[PDB]
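Heads up: the structure comes next, in structure tokens.
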Amino acid sequence: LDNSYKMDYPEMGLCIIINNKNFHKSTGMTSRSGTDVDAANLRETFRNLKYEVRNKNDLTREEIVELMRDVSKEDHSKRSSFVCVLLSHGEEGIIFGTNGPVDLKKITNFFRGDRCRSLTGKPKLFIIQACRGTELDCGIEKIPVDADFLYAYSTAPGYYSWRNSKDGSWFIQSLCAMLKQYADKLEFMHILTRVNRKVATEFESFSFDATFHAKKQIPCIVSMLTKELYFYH
Amino acid sequence: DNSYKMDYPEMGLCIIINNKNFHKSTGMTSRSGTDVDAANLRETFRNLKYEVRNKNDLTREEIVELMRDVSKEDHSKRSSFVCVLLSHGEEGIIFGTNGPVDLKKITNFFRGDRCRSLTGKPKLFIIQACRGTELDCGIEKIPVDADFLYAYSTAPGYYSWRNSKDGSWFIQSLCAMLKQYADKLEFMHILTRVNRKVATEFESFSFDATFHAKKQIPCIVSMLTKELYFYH
């Protein structure tokens, strides 16, 4: 029953956390308050899952690329999987470096099944906490080279992604919580489904500005995985 | 509350918009063998106890208008909702016979705030249609946007392969996999089996290299907040 990915390679794999807080005067982008909490939460959570975590802060659109280029050239033969978290401002299909915009595709292609042979056939996980637009939700009372990729977006396509200055982002907050609670039992899709309900039901925005008040959010799981994924054997 | 409540008096409707012949003023060629999917799909969702509704060769206006009506119906005694689209497409759009429609335009109809009787209930949209023209060479209070799931036949940007006799790689595989697992596995896992099946069993064939030995990976897009079992 080759129904689920093999996770008992010597190493689980590395976890690359890119944590962008401060942005150049050129961008006229704000400071992403709360993120440092998320980065910490991710680091602890992912170490407990046994990933080789590496925290990189405030990287430039160029540095994002270069970092991604290297990791891809490494030998992930002894590694079960690859995980990468991008934390910064965004728009549909784009994450911001400290100086400018990077197209998500450009940093994921380094890892396509034909460009990173040592990751072929293993889960490439990309967790993305960033805006995919500005829409606010008001709520209501041989294999394919693109295969083995999963994108865990913090918001639906086109939408704002809410962050909290004390607790970190709703999404990364809930994800950590949920992994911490279920990584040893459930399959990853099912954990991410739990994440969804958590964000969807337990969180609501607060502002003095009625435009930005009582706003809701749903995360968006995008999976072209071919197997069930368990963080234990 | 872990999984959706699927025990209403009815499962719900399964509209299926199957477009085979297109207008002369479109350049669009006719989608041979699509009826094979439309049938295979109908039989399948019927077995899941869905109220299946077939529609052929709709224009863009017809499509918009059918969805508006169906969304205006009363879904209170229904567990979920399924809409299948079989047509030409491009990223974010599927084609009517006379021309294009933003997919968002058809789905917005069911947003929690617009189809009030479907709030809290799964909304599925299975999309067999191009999302672009790249070929894969292969290698050796709740949110109004919540409780939605899209089962696309291909990754963003990519073409989508069909077989005029046997049916599309994706729909052929969905039906096969739902037939066989709809009563063991959760939906997400069925769909993960569909990915493996389309991803490892099918390979394009052409006398021209350009179209030879091409692969395809479908793409699950989930905004559900509970697990989904076609049983209980």
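To match Swiss-Prot, the residue numbers of chain A are left as they are there, and the shown ones run 33-173, 186-277.
Using the three backbone atoms N, Cα and C, a Cβ is placed for every residue, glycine included.
Annotated active site per Swiss-Prot: A:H121 (among others), in sequence order. Around the Cβ of A:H121 (active site), the same chain contributes A:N52, A:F55, A:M61, A:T62, A:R64, A:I127, A:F128, A:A162, A:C163, each under 8 angstroms and 6 or more positions distant in sequence.
Sequence annotations record features per position, and here Swiss-Prot assigns active site to A:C163 (among others) based on similarity to another entry.
Under the heading of mutagenesis, Swiss-Prot lists A:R207 to A and annotates it as follows: Abolished ADP-riboxanation by C.violaceum CopC. With a cut-off of 8 Å between CB atoms and residues at least 6 apart in sequence, the same chain places A:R64, A:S65, A:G66, A:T67, A:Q161, A:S213, A:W214 near A:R207 (mutagenesis position), listed in sequence order.
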Cα-Cα distance in Å between A:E173 and A:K186, where 12 residues go unmodelled: 48
Surrounding CB atoms that lie within 10 Å of the CB of A:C163 (active site), all protein chains: 22
A:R207 (mutagenesis position): secondary structure state under DSSP, collapsed to three categories: strand
